[PDB]
Amino acid sequence: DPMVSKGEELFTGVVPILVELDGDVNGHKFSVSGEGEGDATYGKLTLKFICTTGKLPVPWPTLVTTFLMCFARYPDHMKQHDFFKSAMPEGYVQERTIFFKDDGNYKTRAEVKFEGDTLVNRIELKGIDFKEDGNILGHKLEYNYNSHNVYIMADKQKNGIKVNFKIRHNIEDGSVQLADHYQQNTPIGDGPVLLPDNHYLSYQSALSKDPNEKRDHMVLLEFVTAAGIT
């Protein structure tokens, strides 16, 4: 399929990645830079993020979703449902509202696209209505991350997709902070895109620290595999 071919030819090997985020949560301003690489053959991403403005005013785990679904491994039987690669190289827009149960919300807008051989994720994040002493602004969230399925459906009328899912972040008292994600993606280009049957992406995410890094940062390892269309 010459369409399926165009995304294979873009993602076949290891692709360098750059991430840039500008944040404002309750007027707490911050900037994060990320670098690393994806290998969609293995559904694999390796990234390191640095808060370049000092202390990150929110927990790192709250940002993991915001900080690359074009790097999903879609099994061979499922290549015709891979919207994300299909939008490339022109890229797509990923928008979210993320409602933290009993606390504030994030509204995110991202542009995911190639800048030459580099896959780039440019993000703006605005957070509003947080409790200065809640789980988020009071940094009560554990530095860890659970596995989660993410459910994709077409949004035919917008030539794109909608994605809905919940993340439960562990609190340090042993309870969980719910983070209910609503998402929409739309291609940046005017060309055809692959619009998927309902399926899901399975995520595993491991958070770590770079022993020689003094800035406030996060090392993120993610594996992402499409499923749910046998």
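Each position is counted from 1, following the chain as shown.
The way this entry was determined, per its header, is X-ray crystallography, 1.4 Å.
The backbone N, Cα and C atoms fix where each Cβ goes, and this holds for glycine too.
Here's what Swiss-Prot has on this protein:
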- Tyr145 to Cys: In mut1.9; shifts fluorescence lifetime from 3.03 to 2.74 ns (MUTAGEN)
- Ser147 to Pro: Increases fluorescence at warmer temperatures such as 37 degrees Celsius (MUTAGEN)
- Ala206 to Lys: Abolishes the tendency to dimerize and leads to monomeric fluorescent proteins (MUTAGEN)
- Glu222 to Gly: Suppresses the 399 nm excitation peak, leaving only the longer wavelength peak at 475 nm (MUTAGEN)
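A straight line from the CA of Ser147 (mutagenesis position) to the CA of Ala206 (mutagenesis position) spans 9 Å. In three-state terms derived from DSSP, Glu222 (mutagenesis position) belongs to an extended strand segment. In this view, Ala206 (mutagenesis position) is surrounded by 11 other Cβ atoms within 10 Å of its Cβ, with every protein chain counted. Distance noted between the C-alpha atoms of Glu222 (mutagenesis position) and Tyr145 (mutagenesis position) is 10 Å. A simple way to gauge crowding: the CB of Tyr145 (mutagenesis position) has 22 other CB atoms within 10 angstroms, across all the protein chains here.
Fewest Cβ neighbours within 10 Å among the mutagenesis positions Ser147, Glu222: this applies to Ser147.
The secondary structure of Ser147 (mutagenesis position), as reduced to three states from DSSP, is coil rather than helix or strand. A strand conformation is recorded for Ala206 (mutagenesis position) in the three-state DSSP classification.
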